[PDB]
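Visitor: Here it is: the structure, laid out below.
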Amino acid sequence: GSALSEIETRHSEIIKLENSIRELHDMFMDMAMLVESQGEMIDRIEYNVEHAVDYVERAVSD
Amino acid sequence: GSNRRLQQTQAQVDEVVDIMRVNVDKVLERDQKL
Amino acid sequence: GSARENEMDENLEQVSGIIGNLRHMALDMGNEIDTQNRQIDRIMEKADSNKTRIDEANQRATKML
Amino acid sequence: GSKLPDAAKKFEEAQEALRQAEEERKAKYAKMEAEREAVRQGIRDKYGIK
Amino acid sequence: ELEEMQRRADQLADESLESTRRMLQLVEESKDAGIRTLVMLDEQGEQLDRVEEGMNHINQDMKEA
């Protein structure tokens with residue numbers, strides 16, 4: 001009872017807190033994982049653009 | 001007592017969790033656009 | 001045993017702190033990403049417009065010769 | 001006599017090198033799209049957005 | 001009876017403590033992750049602005065045609 005229970009309940013409540021952190025953390029990881037990957041795709045649109053620029057730009061000046 | 005400080009903490013998280021969910025969502029819409 | 005809990009209580013403090021930080025971090029990402037998502041929406045409209053523009057363009061250039 | 005039906009084989013081998021590059025590169029992009037849409041969903045469920 | 005209650009309680013408490021420890025690594029990593037996440041989004045912001053400028057230069061030239 002009140003001696004041991006006060007614990008057990010504090011203990012329980014902590015697991016709640018951990019699992020919340022767990023999720024939170026998980027979300028933070030995936031988040032990075034995606035923005036990492038997206039960064040890559042993006043710098044390819046940097047490649048695609050930088051080119052299309054050189055091309056059309058150079059195909060005007062007379 | 002310090003228990004109250006644990007309640008608080010949890011809230012503080014559950015808040016952020018929700019926030020982030022939404023942000024992950026946003027990001028999915030982003031990843032899609034690429 | 002107060003020593004035990006005292007370490008516990010200082011761990012939670014410490015945590016609670018960092019969860020602070022992560023809050024802000026979250027909020028910031030959010031608002032900022034939206035911004036970018038807005039930017040990407042633009043770029044999609046512009047590229048679609050240059051599709052239509054470069055296609056009708058070479059049709060006149062090769063229509064000349 | 002003249003000995004150049006090979007240049008036909010040299011350049012025809014090049015041309016299938018071009019067929020390989022772009023028709024495969026098109027197929028590889030198709031599957032990566034689908035399989036990262038898988039990833040996109042996998043996690044979407046992980047957290048239950050809709 | 002009561003002897004086993006206090007031993008019990010001692011283990012339950014430690015488990016909890018170890019969790020605080022565990023919570024802590026989690027939160028650390030989450031932050032690092034947050035920061036890196038942001039660095040990325042920030043420089044990605046630059047790039048995109050450059051990409052927008054690119055799409056504009058096109059708007060200008062094809063306007064000359």
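We count from 1, first residue shown onward.
Backbone N, Cα and C define each Cβ position, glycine as well.
Heads up, here are the entries from Swiss-Prot:
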type	residues	note
MUTAGEN	C:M29 to E (Swiss-Prot position 167)	Small decrease in affinity for C.botulinum BoNT/A
MUTAGEN	C:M64 to Y (Swiss-Prot position 202)	Slight decrease in affinity for BoNT/A, increases kcat for BoNT/A
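I would like each feature placed in context: is it buried or exposed, what are its neighbours, and how far apart are things?
Guide: DSSP classifies C:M29 (mutagenesis position) as helix under the three-state reduction. Annotation for C:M29 (mutagenesis position): no same-chain Cβ neighbours under 8 Å separated by at least 6 residues are found.
Less than 8 angstroms from the CB of C:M64 (mutagenesis position) sits no same-chain residue that is six or more residues away.
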